[PDB]
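Trainee: I am attaching a structure below and will ask some questions about it afterwards.
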Amino acid sequence: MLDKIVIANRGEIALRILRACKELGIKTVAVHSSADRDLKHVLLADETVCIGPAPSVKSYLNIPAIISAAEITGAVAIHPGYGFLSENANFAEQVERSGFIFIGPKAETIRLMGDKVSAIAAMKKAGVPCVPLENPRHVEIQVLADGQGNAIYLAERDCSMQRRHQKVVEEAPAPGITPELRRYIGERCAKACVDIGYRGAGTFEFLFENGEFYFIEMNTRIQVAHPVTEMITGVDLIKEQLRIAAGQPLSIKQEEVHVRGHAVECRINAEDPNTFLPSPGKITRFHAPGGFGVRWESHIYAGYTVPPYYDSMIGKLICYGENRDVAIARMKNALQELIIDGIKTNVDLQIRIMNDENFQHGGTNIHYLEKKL
């Protein structure tokens, strides 16, 4: 394995990456802003480096600071997580120019898929259906490619519950998607990976309407909702990224990828339910939910202050069951068990969505939540 990596991110995803590193025996370097010294993953990391003041512009987006931290600590690779610099092709290029492994695709591939014009042309050439949409669902295909010619798909996710184009609930697999539709669109995505020389984890986002898929964009990084795919396949997507990055060919064949059960993820945000405006502050009492099929992904703890400088998402609750109904029933109970006092959160909204008759039936479109609210 990689001897030592910099986790070039923060919050829940940084903690997610740290855990995978610990499991693989990879040493961790937590780079953090002045406002993030008390992040759980920072406290758990082997080494820590303060890379700048609070604003992201001068810390988590500060390319020379992050490279310098990686050099001084003797790291060999950098994991960008999601957001921040994960899809910054200039960053990928510099990481590799500086002699590090970038845990993600080649810079050229980031540029190719980061421009909508070049992206669509690449997809059309590959055989991925593009827009040639009033009532669509958001359905996305998870892929893994080793950058060595091997590429697999790991079913799909439905992320149609959104507010202002930001996902609120994600689930896997997508309700209504048959093994044959899954195979059709998955094979096309896997081929596209080979054709573009894709390396690492990635997501093909589609609009899905009247039984047809239409490509919107590729996220050339890990996804916020990766855990739902993990629950239904058993594949640890972060460990796979780390293995691929170490130069290991894919250790999973397509025929070894099986969908079993169902998982739902509720994003937990520090926000005023009356306005949906961020509500940072100090958490005074905290209790995580437990139980069979319950997975809580979050850096928060009792006494932790959510700073004002970053995104409002503070955690993700993921519930798995043998079927969709069990997953939803467990989510209902887990959301009720969750205690986050001292700040405002969207837990009550998540409870309402779980209790929604149309969501319980499934297959609601991308416009549903905003119509409901």
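Residue numbering for chain A follows Swiss-Prot, covering 1-132, 204-444 in order.
Cβ atoms here come from the backbone N, Cα and C positions, even for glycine.
The following feature annotations were taken from Swiss-Prot:
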- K238, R292, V295, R338: hydrogencarbonate binding site (BINDING)
- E276, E288: Mn(2+) 1 binding site (BINDING)
- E288, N290: Mg(2+) 2 binding site (BINDING)
- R338: biotin binding site (BINDING)
- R19 to E: Loss of homodimerization. No effect on ATP binding (MUTAGEN)
- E23 to R: Loss of homodimerization. No effect on ATP binding (MUTAGEN)
- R338 to A: Severe reduction in catalytic activity (MUTAGEN)
- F363 to A: Loss of homodimerization. No effect on ATP binding (MUTAGEN)
Trainee: Using DSSP with the three-state reduction, classify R338 (mutagenesis position) as helix, strand or coil.
Mentor: strand
Trainee: Give the distance between the Cα atoms of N290 (Mg(2+) 2 binding site) and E23 (mutagenesis position), rounded to the nearest whole Å.
Mentor: 26
Trainee: For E288 (Mn(2+) 1 binding site), which residues of its chain lie six or more apart in sequence with Cβ-Cβ distance below 8 Å?
Mentor: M113, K116, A119, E276
Trainee: For the missing segment of 71 residues, report the Cα-Cα distance in Å between the flanking residues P132 and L204.
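Mentor: Cα to Cα across the gap: 10 Å.
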Trainee: For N290 (Mg(2+) 2 binding site), what is the secondary structure by DSSP, using just helix, strand and coil?
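Mentor: Its secondary structure by DSSP: strand.
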Trainee: So which of the recorded positions is most packed in, judged by how many other Cβ atoms lie within 10 Å of its Cβ, out of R19, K238, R292?
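Mentor: Its Cβ has the most other Cβ atoms within 10 Å: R292.
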Trainee: I'm trying to understand the geometry here, so how far is the Cα atom of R292 (hydrogencarbonate binding site) from the Cα atom of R338 (mutagenesis position), in Å to the nearest whole number?
Mentor: 19
Trainee: Neighbour count, 10 Å Cβ-Cβ cut-off, for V295 (hydrogencarbonate binding site): what number do you get?
Mentor: 23
Trainee: If you draw a 10 Å sphere on the Cβ of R338 (mutagenesis position), how many other Cβ atoms land inside?
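Mentor: Result for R338 (mutagenesis position): 22 other Cβ atoms within 10 Å.
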Trainee: Just counting, how many other CB atoms are there within 10 A of the CB of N290 (Mg(2+) 2 binding site)?
Mentor: 18
Trainee: Over all pairs in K238, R292, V295, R338, the listed hydrogencarbonate binding residues, work out the largest Cα-Cα distance in Å.
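Mentor: Maximum Cα-Cα distance: 19 Å.
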